[PDB]
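**Student:** One structure follows; several queries about it will come next.
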Amino acid sequence: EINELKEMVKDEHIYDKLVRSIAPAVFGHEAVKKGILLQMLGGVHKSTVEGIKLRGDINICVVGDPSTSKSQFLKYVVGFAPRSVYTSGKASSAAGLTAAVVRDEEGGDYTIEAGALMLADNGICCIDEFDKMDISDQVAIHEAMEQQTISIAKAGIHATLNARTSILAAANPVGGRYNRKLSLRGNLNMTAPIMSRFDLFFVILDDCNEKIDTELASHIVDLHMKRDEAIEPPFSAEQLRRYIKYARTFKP
DNA sequence: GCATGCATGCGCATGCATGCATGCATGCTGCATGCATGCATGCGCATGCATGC
């Protein structure tokens, strides 16, 4: 088992192979593939003398219209990563994201029930259709992004809970399509505090080129004809999990 | 006229209908617990209208 890990560490094209092993079913879009890997790996958490906490999670937003293949990236991550959750904008309530309190039949105590953000602690939370979120939900997401805590005050229960999680979010342009003549802020529907703390914004735009269309169509038809014998990725999922686990234990 | 035995009251001893308090235990009952139930509340979200531009 260590034989394969030490073989991986040596190869001096390992970065390109790792990039080419992510979301193999999707065609192209290498920038998003790099971003997702960097988000699965992580940064460093630091603390100053004055108790100021320096954050070390990377947050990504993918912007495209309903035509673009932006949900396949999210479905790949929710199938690969160890602790990940998939939620959608209008099928989710605030209590289902932060937490809820229920009482025991045994009597004498209460119990907390975890939400999407708590079930993704030290992990990636996937949100599809970020633009259909309410301001009430966005104030909780902002609290999870600046602080790593969730505050509960309902029915006389006070509790501070840990949400150390990264955000993967997909957003639709405000008017269906992306206006190249406006700025990024003009095309999105987010609160200023939320937009500021996102690290990378990836915009997927369509181009009309014949050779790319031929390649894409060939790929799509190949998958239907040949089932799963149409990928031949450099690495497998079980191989990739082990490398990610090993990589997260280094402190540069 | 004298001697005798019976019936009449004294002079002991014992039992007996009334009557009332006390300590123990019975028997109920008012109190504290637990719980089902259904109406109201305090709340965040989605729609339709009014006011500009």
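All chain A residue numbers match Swiss-Prot; in order, they span 512-763.
Quick check of the header: electron microscopy, 2.8 Å.
Note that Cβ sites are derived from N, Cα and C of the backbone, with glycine treated the same way.
Annotations per Swiss-Prot:
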DOMAIN    A:525-732  domain 'MCM'
BINDING   A:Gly575, A:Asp576, A:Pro577, A:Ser578, A:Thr579, A:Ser580, A:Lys581, A:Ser582  ATP binding site
MUTAGEN   A:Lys581 to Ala  Loss of MCM2-7 complex helicase activity
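Give me the structural setting of these features: burial, nearby parts and distances.
**Tutor:** Non-local contacts of A:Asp576 (ATP binding site) by the CB criterion (under 8 A, 6+ apart in sequence, same chain) comprise A:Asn683, A:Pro684, A:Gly687, A:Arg688, A:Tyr689.
Other Cβ atoms within 10 Å of the Cβ of A:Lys581 (mutagenesis position), summed over all protein chains shown, number 21.
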**Student:** Three states by DSSP: which one describes A:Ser582 (ATP binding site)?
**Tutor:** helix
**Student:** Given the binding-site residues A:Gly575, A:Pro577, which one is most crowded in terms of C-beta atoms within 10 angstroms?
**Tutor:** A:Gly575
**Student:** Rounded to a whole angstrom, what is the C-alpha distance between A:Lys581 (mutagenesis position) and A:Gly575 (ATP binding site)?
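**Tutor:** A:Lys581 (mutagenesis position) to A:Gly575 (ATP binding site), Cα-Cα distance: 7 Å.
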